[PDB]
Amino acid sequence: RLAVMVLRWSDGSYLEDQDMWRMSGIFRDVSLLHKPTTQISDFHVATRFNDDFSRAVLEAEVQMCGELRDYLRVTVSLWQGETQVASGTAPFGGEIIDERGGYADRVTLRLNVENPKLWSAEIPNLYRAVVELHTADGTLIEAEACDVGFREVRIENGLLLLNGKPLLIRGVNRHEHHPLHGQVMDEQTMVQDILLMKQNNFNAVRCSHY
Amino acid sequence: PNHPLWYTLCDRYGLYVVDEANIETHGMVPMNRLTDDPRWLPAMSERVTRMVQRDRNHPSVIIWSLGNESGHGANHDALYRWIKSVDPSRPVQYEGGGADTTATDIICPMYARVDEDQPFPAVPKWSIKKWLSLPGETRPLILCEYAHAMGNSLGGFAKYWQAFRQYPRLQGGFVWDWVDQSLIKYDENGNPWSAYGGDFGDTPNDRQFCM
Ligand SMILES: [Mg+2]
Ligand code: NA
Ligand code: NA
C-alpha cells in the first residue's frame, strides 16, 4: 500500500505563477520500474557533423551505478529501421580528466555515420540507438534506448541555423489543457493537437511554461 | 575637392563636410574596370593623397570619401587603408560596389528606399531599415544620396525622416541635390532662358537629368 499526501500549496508555488488554472493532485502517470543492481544510470547522445553534413559522429556517454568490474562493457548500436548502420563496444573507464584520474563508471562510444539522414520538422528522419550494458562474454544486463535525430542547432553570424540553414519559426505556445480532465494529458489529445498544428502550417511549439 | 574657400566657410558658418576625391569612372563596363587595375593605382592615389594633404586641417571635414560610382576595385581598398593610416581622425566612406564593401566605414547607399528592397544582382539596394540588421552588419548607415529632387519631387521625404529618428544607426543622409545645373541661353530678342542637356547641340546628351 502506497500513501501519498499531496499539498495544494507549497514554497514551490512561488515558482509556479503561470497564467493558467491553479489545480492540484497526481495529474501525470505513476509507474513502477525494475532496474538491475548494476545499471545504466544516465546516457547522453550527441551528433556532430562535417561542413556539408555528409559525415557525422554519434557520441554516446554512458554512466553506470552498482558493481563496477573489468568484465563490464557497453555496446551502442545505431539502427535505421531493421538495418544496423553502426556499432561500438567498450569497457568502462573514461579518459583522464584531472589529477585524480577519470570516471571509472563512465564510457564514451563514438560511432562514425556516413551520409546520415538528417532530422528536421520538414522530414523527421530518425534512427534508433540501443544502449546495451553487458558482460564482455555476452550477457545482457539491461538495455535502454532512444530515438536519434541527426541535426545540428547553432547560431552563426546572428542567425539560428538548423543543419546549416536559417530557420523560420512558425510557432505556437501550447499549455497542457483539457476542458474535462484539466491538466491531465492523454495520447489522443496530444496527437490531435500535433495533427492540427501541422495541418495549419506550424512547425514549432513552445512548452509554455514548464 | 571644392574651391579652397568652401572649407573655410564651412569651418566658420558651421557645416559638416564630406570631402570627396575626384574619381568617378561611371561609364566603364563594368564600373570597376579601371579601379581594379593596378596600372591605374598611381593616378587614383594622387587624387586621394593630394586631397588629404590639402584639406586635413579643416575642422568642417569630418569624413573622407574615395570618390563616386567607380565600382569597387582593389585600388579602393589600398587607398582606404592609406587614409586610415595617415589620418585616423576621420572615418572613410565609399558607396561603389554595393555601399557596404571593405572600403567603407559607413554603409552609404544611394537611393536605397525606407521599407522597399531593390534586389539588384551583385549590388542590391536593401531597405535601409533591413540593411542595418543584415547578418554580421554593425556599421552606421548614412545615405550618400537620397530623395532625388528632380522637378516636382521629394514625395515620401517624411518617410526617411521618421526612420532616421526611430533608428539609432540610421544617421541621416545627403539629399540629391542642392542646385539645378541649368545654363543660361539667349533668344533672338536677347532674353535669357534656362537650358539643359542637348540645348547646345551636344549629343549624345541626357536632357533634363542635369536639373
Ligand atoms: Mg505570467
Ligand atoms: Na537615427
Ligand atoms: Na543628374
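In chain B, numbers come from Swiss-Prot; the residues present are 394-604, in order.
Per the header of the entry, the method used was X-ray crystallography, 1.9 Å.
Cβ from N, Cα, C; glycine included.
DSSP assigns B:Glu462 (mutagenesis position) to coil, not to a helix or a strand. Other C-beta atoms found within 10 angstroms of the C-beta of B:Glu462 (mutagenesis position) number 16, with every protein chain shown included. The active site, proton donor annotation in Swiss-Prot covers B:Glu462.
Counting Cβ atoms from all protein chains shown, B:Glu538 (mutagenesis position) has 18 others lying within 10 Å of its own Cβ. Annotation comment: Swiss-Prot describes B:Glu538 as active site, nucleophile, evidence class experimental evidence.
DSSP assigns B:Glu417 (Mg(2+) 1 binding site) to coil in the three-state reduction, placing it in neither a helix nor a strand. Annotation source Swiss-Prot lists Mg(2+) 1 binding site at B:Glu417, B:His419, B:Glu462.
In this view, B:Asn598 (Mg(2+) 2 binding site) is surrounded by 14 other Cβ atoms within 10 Å of its Cβ, with every protein chain counted. The feature Mg(2+) 2 binding site is assigned by Swiss-Prot to B:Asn598.
Swiss-Prot lists B:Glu462 to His among its mutagenesis entries, and the accompanying note reads: Slowly inactivates galactosidase activity by reducing the binding of magnesium. It increases binding specificity.
For the mutagenesis of B:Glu538 to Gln, Swiss-Prot gives this note: 10000-fold decrease in the beta-galactosidase activity. The structure shown keeps the original residue. DSSP gives B:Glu538 (mutagenesis position) a strand state.
Swiss-Prot lists B:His541 to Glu, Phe or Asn among its mutagenesis entries, and the accompanying note reads: Poorly reactive with galactosyl substrates. Less stable to heat than wild-type. Within its own chain, B:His541 (mutagenesis position) has B:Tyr504, B:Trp569 as residues 6 or more apart in sequence whose C-beta sits under 8 angstroms from its own.
Cβ contacts within 10 Å of B:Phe602 (mutagenesis position), excluding its own Cβ and spanning all protein chains shown: 10. Where Swiss-Prot documents B:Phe602 to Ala as a mutagenesis experiment, the accompanying text is: Decreases the stability of the loop 794-804.
Nearest to B:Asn598 (Mg(2+) 2 binding site) in space, judged by Cα atoms and limited to the recorded positions B:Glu417, B:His419, B:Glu462, B:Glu538, is B:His419. Other than B:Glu417, B:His419, B:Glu462, the residues of this chain whose Cβ falls within 8 Å of the Cβ centroid of the Mg(2+) 1 site are, in sequence order, B:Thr418, B:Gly420, B:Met424, B:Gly460, B:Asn461, B:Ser463, B:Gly489.
For ligand 3, none of the recorded positions lies close by, meaning a CB under 6 A from one of its atoms; the full candidate list was B:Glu417, B:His419, B:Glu462, B:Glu538, B:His541, B:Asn598. Taking the binding-site residues B:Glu417, B:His419 in turn and counting surrounding C-beta atoms within 10 angstroms, the largest count is reached at B:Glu417.
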